[PDB]
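Worksheet: one structure, shown below.
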Amino acid sequence: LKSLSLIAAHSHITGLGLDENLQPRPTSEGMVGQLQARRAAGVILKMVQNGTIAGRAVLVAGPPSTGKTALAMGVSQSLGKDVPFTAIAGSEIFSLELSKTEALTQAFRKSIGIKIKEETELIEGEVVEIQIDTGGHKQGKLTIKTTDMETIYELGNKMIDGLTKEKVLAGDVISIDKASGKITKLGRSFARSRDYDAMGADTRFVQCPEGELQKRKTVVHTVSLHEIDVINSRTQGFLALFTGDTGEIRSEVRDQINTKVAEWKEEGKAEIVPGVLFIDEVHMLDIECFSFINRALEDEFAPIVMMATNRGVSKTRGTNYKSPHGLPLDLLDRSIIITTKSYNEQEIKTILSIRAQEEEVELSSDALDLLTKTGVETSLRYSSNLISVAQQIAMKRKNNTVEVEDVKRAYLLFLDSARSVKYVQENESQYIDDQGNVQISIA
Amino acid sequence: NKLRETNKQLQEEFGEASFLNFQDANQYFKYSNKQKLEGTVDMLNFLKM
Amino acid sequence: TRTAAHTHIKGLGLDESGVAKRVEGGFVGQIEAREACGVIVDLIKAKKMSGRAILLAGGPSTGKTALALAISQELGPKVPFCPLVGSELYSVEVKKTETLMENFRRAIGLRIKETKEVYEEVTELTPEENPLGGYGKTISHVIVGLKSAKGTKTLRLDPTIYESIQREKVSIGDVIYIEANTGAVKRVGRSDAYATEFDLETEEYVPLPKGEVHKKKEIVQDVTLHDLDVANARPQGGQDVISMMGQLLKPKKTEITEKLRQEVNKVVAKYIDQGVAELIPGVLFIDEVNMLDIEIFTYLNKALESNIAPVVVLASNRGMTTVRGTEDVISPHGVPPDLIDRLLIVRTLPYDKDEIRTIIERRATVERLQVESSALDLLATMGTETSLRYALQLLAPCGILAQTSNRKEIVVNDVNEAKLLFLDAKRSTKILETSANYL
Amino acid sequence: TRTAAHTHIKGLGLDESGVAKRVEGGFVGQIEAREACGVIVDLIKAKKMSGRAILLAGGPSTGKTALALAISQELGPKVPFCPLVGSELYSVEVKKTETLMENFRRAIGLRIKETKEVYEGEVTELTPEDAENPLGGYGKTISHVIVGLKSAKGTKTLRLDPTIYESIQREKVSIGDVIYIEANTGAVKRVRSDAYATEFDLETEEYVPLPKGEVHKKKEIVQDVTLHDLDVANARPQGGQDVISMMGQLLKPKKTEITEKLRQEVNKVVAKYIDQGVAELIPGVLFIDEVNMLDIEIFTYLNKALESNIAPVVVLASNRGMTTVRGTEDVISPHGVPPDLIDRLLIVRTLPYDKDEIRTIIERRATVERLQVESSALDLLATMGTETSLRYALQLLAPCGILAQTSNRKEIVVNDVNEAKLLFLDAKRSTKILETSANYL
Ligand SMILES: Nc1ncnc2c1ncn2[C@@H]1O[C@H](COP(=O)(O)OP(=O)(O)O)[C@@H](O)[C@H]1O
Ligand SMILES: Nc1ncnc2c1ncn2[C@@H]1O[C@H](COP(=O)(O)OP(=O)(O)O)[C@@H](O)[C@H]1O
Ligand SMILES: Nc1ncnc2c1ncn2[C@@H]1O[C@H](COP(=O)(O)OP(=O)(O)O)[C@@H](O)[C@H]1O
Ligand SMILES: [Mg+2]
Ligand SMILES: [Mg+2]
Ligand SMILES: [Mg+2]
C-alpha cells in the first residue's frame, strides 16, 4: 500500500519459497535455483526469530551476478516488520568526522531493537465552562463535559495557575493530564466555528469527545539501541538522528544504558528484539575494522551479522598479502560460509521470464529463447537490462509484442562488455593509454 | 453536507443571484442569508482541506 | 549571443519512428549513437522504470558531452538534469559516498500543486474586554476592514492576527494582504490612495491592488527531494536559541541520515497516493568518470540497486587502464568489471574529413562569420592533420585578423598567419624536445 | 538467556592455595595459565603497587579472551574493568596518546563512603518559641523552634536553633506534613502526607508517605566513580542561562585534550580526601585486546606512561609470531611488539587443546544452551572439531538444533550434523572451491 517504488532491481523477491519443514520450492516469489543456499538462509532465519543466541557470523560467497544479494533481500522481506534490518555497504564506514570503529559501533547498536510499554491516564476534551469569582484563587470548581458524559471538578490554586497560562473560554473541549502533568489545547467547538472571516494556524475546530473523558491507556514503544543512546548523548540530541552529527559518543552512556535496559528487562516492562545487520561489499575494509568485528561478535547484544562478497584470493585493504576470500583467516575461522553455485539455462529462462512479466512486457517465445542464448553467452544482467530497451524499440515500431528483430536491434545498438573490450583492443591507438599517450592526428 | 444544503438554499433563494432586482428586490433578509451561504460553504471547503 | 563549443546543438534531431538524418539540430554524423540515445530519452520519458545506468565510450573530441547536452535538451526543462564531473565528488566537509547521495537525490524532482485563498487599502481596525480570569487584559474580538479595488469588505478576527499585524508595523491607512492559511501578514507598503500625504516621504507608493477582497490562486511548484530533506534537517525560526546559533553556525552540510530519507519517502508516497503530488524521475550525468575511486564505485553499485535510483549516464575516454585506488586491476575505461556488468555500453566513432568540414561550416555559421570556400577547405586539412578542436578554436583569431584589415570574410593567408602565430600540440612538443634550455 | 561464545565461564575455578581442577567454572584445560591468572588476580587484589603489565601469547581460538573474562569475573563488580581493542585507540577528534591516557585513568576507580544524620517525620505545629531578647530591645526574639515529629515505628518531638527561620521561609508543602532536616547542617527539603489525597478531587503533586522507621536516621551513602569522570566533570562546564553554559549547549562538546593540570588538581584532592579517611582508591584493570594493531607512537607513549605513579595494571593479548610491528618495516619482533616494550612486562604461554579437550568443550557448549546431543553425534562433532577447528564445531550446534526442530526431535542425530556440515562450509573447503574455479570465485 505504501509502495512508492517505480521498480527495484530485484522487486519480485518477496520472502523465501519455503514451507513448514523448510523445503525450498523450485520457484516462488522471484527466486529460482540455489536450493542449498535458500535452505541455509531459512535455517538462519528461523535462528533469528528464535532470538535466544546472539553473536553469530554468517558469510555469503559466490561469483558476480550469482544472486547473493537476492538471498539478503529475500530474508529481509521474510522477516518483515517488527525486526530491524540494517543494509549497510562497506564504503560508508569511511567517515572523516567519525572513527571507523565508532561507525561500526553505531551500526551494531542500530541493529538491536527494544520495545517498552507505558500507560498514561488523562481526561480528554472536558473543561466545560469557567466560573470565575469572592476574588482571588477564583474558578475553583468548573464542570467537565463530553458528547456523552459530564462531571463537576474542583480546582486548586496550582490548577488555577495552570489554567491562567493560555486561558480559554472553556466552551470548547480541552484535554488535560489527570496524571499530574499539564494541559494541552485540543481546539474549538462548533458554536464558534462561524465566528471568523479569516483563519490562522493556532486553533482548529475540534469535535466534542465521545465517551468518558477519563482514560488510562497503555502505549507500546519500539526503538533501536543506537537512537536510545544518542538521545542521552547530550542534553538534547533528537537532531543527531536527523542531522547526523553523533559526535563520537564516549563510552559512558553505552554501559550505563546497557545496565538500564537490563533493569527494564528484569522489570518485564521492556522486551528486546535482536535484528539482523547485513553488510554488502565486505571485501573492501580495513584490518582494524576486521579485528573490531572479531571482538564485537562476543558482545551479549550482538545482532546476527551477514556478509556478502565475490572476490577470491586477493590482497586485503590494509596489508601486503593476498589472503584467500579477501578476508583475514581469523575472521574466516569464526564465521559460517554459504557458497552459491552458478546459474543454469532453465533457471536463466525462468529468471528472464519473471523479469519480463515484472515490467508487464509481452514477450514472444523466440525472442525469449534468443535472450536466454545471449544470457548464456554473456551475463544474465545483460539480457535483464536489454529487455526494457527491446520493449522500447518494439514500441517505436508500433508492435506491442517484443519481436525477435527488435531484440536483435537492441543487441546491435549496445555493446557487450567483452565486445567493448575487443573493440578497444582493435583501436588501442585511438583511446588514451595509462601512460597518458593518445593519438588524435588521423594522418 | 449542511453547507451544500446552503448552496441549494442559495439556488432556491435567487438563481445564484440572478433574480436579485426582480424577485429579491423587496426582501433584504434573504439577501443577508445569500451573502452567508456561499461564503460559509467555501470556508468549510477550506476547512475540509 | 555567446557560445562555448556548444549551444549550437538543438536536441538530438531524431524524427518520428526513431530515425536520424544527416544535418539537423546542429548535429552531423554518428547516427547510431543518436538513435540509441533517443531510445534512452524515450525510456526516461516513460517514467515507469528507474535505476538503470549507461556508459558511452570513445576517443577525445568525439562529442560525448555534446551527446549528453542533446539528451538534456530533448528531455526539456521540466525533468531535472544534474551535470557533474568525477572530481567534484571529493570534498573536505563530508564523505564521498554521502555527496554522491545528495547528487543522487538531487537528480529526481517532484511537481506539487496547491491552491491558496488570500485576502487583500485598510478601511479601519478595532479590537473588542474582561478576560473572566487571572489574565491582565485582552480583546474579545478584532474587527478590521480592507479596501482593495473590487469593492471593500470588513473582517472579524482574533487578537493574535492583531498582534501579528502590529508587529508588522503597518499604518491604519495602508494596503495589507493577509494569508488565510496561517495568518502571516507583511507590510505591503504605503498605498497609492494616500499619495503626497506630506511634501517629502520615503515609503513606496504601492499602487492599490486590482482584484477582489479575497483572491484564490493556483500554485504549481517543482522541487527535488534533495531540497526536501535538507529543509527538514536544517532548523528555522527567529529569536529562539537554536535559531540564532544556526544563524551564526556556518551551516556546513553534514551527513544526512537515512531516517529523513525514509520519512520524506513515506510523506511523498502518501501525497502522490492522495493525488496532489507527481514524481518526475531525473537523469544524473557524471562526466569523465575515470577520476572516481573504488569506494565510490562499490557504493555506486549499492546505490544503483536502490529503490528511487534515477537513470544515470556516464562518460569516459580511457582504455586498458588501471582504475584509481588500486594497481592490480586493469579494466576498460578505468571502470571496475563488476560495475561494467551493471550497465550498457554505447560506442562512438571518430569522424572523417567530410564530417569535420561540415562541423567547421556549422560552427562558422552560428558565430555569424564568413569563410571563403578555399579557406574552409584548407581548415579541414589541418583539422584532419592535427585535430578538430584546434581548427574549431582557430576561427575566432582568424576573424579578428580579418577585422584588422577591414574585411568581413576570411582568406587563406589570414588563416595561414593564424596557424603560424598559435602552435598546436605536435609542434609545441617538437619545440620542447628540440630545445634544452628547460623548454 | 542468550550467550555469545562466552558467559559460560564462571570465574577462574581456582581452589584455595592456588590449584585448578579439571571441570569447574565452565573451564577445562590449560591449568598453568589459570594458575598464573589467579596469581595476577591476587596481586591486583593486594591493591599495593601499580604499573605492572603482562602479555599472553598463543594460537587463535586458544581461550585468551576467555582467560581475560574469567579474570574480570574473579575480580568482582567493585574493581573496574575496561575492555578495549587496539583499533579503538584511533580517533579523528584527539590524539591517540590522549585516548590512551584517558582510558588508563578510566581503568582506576575510587569509592567514597560517608554517613549523614537526618531527623524527619510529620510536624504537628510549625511555630517558633518566642523568648525575651537578651539585648535591650522589643518585639519577638526566638530562642528555640519546636518541631513536631511523626513517623511509622518511631515518633518524638524536638526543638532547634531559631536560625532555621530562613530555612522555613520557603518550603511550600503543607502545615508540617512531611519534613527533612539535618542535625549538624540544618536546612530543609520539600517532601504532602498521604492522609489528604482524597480531600481534593484533583491534585498535580503525588502525595508522599510518612517516614518509615526511627524518627532519626543515620544512613550511609557509598559512591564508586573513576577519576576520568572526575576530571571530565571538572573540565566540563555546568549551569544554566550563563554565557558559557548556553554556548556549550550548542557547541557539540567533542572531547579535546584534557590538560595535565586538572590531573594534578584531582590527584591532590583525592589524596587529601584519602588522607582525611573519607575516600578509598581502588586500582583497576585495563584490557587491550589484539595489541598487534597498535603503532610505534602508541608503544613509546605506553613505555612512558607505565612508569607513572597511577598507571593501572594492564593485560595485553596477541596471536602473532615473527611479525613486523606496524609503522616500521625493519623491526622484526615476536607478536609484533617492539623488544623494549617486551622487556617491561611478563609473558604467559597458552597451549592448544586436544581431541578430548575439544570434546569436553563441545559437551559444555551443548549443556549451557539447553540442548541434547547423542553420544555418537557428539563424538563426530569432536572429530571434525579436531579436523578443522574448534570454533566451527561450536558454531555448528545451533543449525543442528534447528534441523532437529524441523523434524520434531529434541535430540541431535549423526545425519543431522552431516547435513549441517554439507550445508555450511569450513575455511579449507571454501578456499578449495575458490582455487578450483576461475569465474572470479
Ligand atoms: N536465484 C535467483 N532468483 C531470482 N533472481 C535472481 C537470482 N539470482 C540472481 N537474481 C537476480 O539477479 C539480480 C542481481 O543479482 P545480485 O545479487 O546483484 O548478484 P551478486 O550475487 O553478484 O550480487 C537481482 O536483481 C536478482 O533479481
Ligand atoms: N556531430 C557533431 N555535431 C556538432 N558538433 C560536434 C559533433 N561531434 C562533436 N562535436 C563538437 O565536439 C565537442 C564535444 O567533444 P566531445 O566528443 O564531447 O569530447 P570528448 O570525446 O573528449 O568527450 C562539442 O563542442 C561539439 O561542438
Ligand atoms: N578452557 C576453556 N573452557 C571453555 N571455553 C573455552 C576454553 N578454551 C577456549 N574456549 C572457547 O574459545 C573461545 C575463545 O577463544 P580464544 O582462545 O580467546 O581466541 P584467541 O586465541 O583468538 O584469543 C571462547 O568462546 C571459549 O568459549
Ligand atoms: Mg568475494
Ligand atoms: Mg567531450
Ligand atoms: Mg580469543
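Following Swiss-Prot, chain A residues are numbered 14-146, 150-459, in order.
Determined via electron microscopy, 3.8 Å.
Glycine too: its Cβ is placed from the backbone N, Cα and C atoms.
A:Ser78 (ATP binding site) falls outside any helix or strand according to DSSP and counts as coil. A:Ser78 (ATP binding site) counts 20 other C-beta atoms within 10 Å of its own C-beta, drawing on all protein chains shown. Among the features that Swiss-Prot reports, ATP binding site is placed at A:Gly75, A:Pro76, A:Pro77, A:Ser78, A:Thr79, A:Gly80, A:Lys81, A:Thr82, with the record citing similarity to another entry.
Here the residue is the original one, while Swiss-Prot reports the published mutagenesis A:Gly80 to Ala with the comment Growth defect at 37 degrees Celsius. A C-beta separation below 8 Å, combined with a sequence spacing of at least six in one chain, links A:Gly80 (mutagenesis position) to A:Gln47, A:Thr356, A:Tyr359.
Long-range Cβ neighbours of A:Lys81 (mutagenesis position) (same chain, at least 6 residues apart, Cβ-Cβ under 8 Å): A:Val73, A:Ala74, A:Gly75, A:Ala324, A:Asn326, A:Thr356. Mutagenesis annotation in Swiss-Prot: A:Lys81 to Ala, described as Defect in snoRNA accumulation. Growth defect at 37 degrees Celsius; the structure shown retains the original residue.
Swiss-Prot lists A:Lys81 to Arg among its mutagenesis entries, and the accompanying note reads: Growth defect at 37 degrees Celsius.
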Beyond the site residues A:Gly75, A:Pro76, A:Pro77, A:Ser78, A:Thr79, A:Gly80, A:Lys81, A:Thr82: chain residues whose C-beta lies within 8 Å of the centroid, for ATP: A:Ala83, A:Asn326, A:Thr356
List of residues, in chain order, with Cβ under 8 A from that of A:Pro76 (ATP binding site) and at least 6 apart: A:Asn326, A:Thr356, A:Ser358
Residues from the binding-site residues A:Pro76, A:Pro77, A:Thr79 that lie close to chain C, Cβ under 8 Å, in sequence order: A:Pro77
Proximity to chain D among recorded positions A:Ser78, A:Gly80, A:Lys81, where any Cβ pair is under 8 Å: none
Of A:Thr79, A:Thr82 (the binding-site residues), the residue whose Cβ has the fewest other Cβ atoms within 10 Å: A:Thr82
Cβ neighbours within the same chain of A:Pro77 (ATP binding site) - under 8 Å, at least six residues apart: A:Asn326, A:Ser395
A:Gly75 (ATP binding site) CB neighbourhood, other CB atoms within 10 A: 23
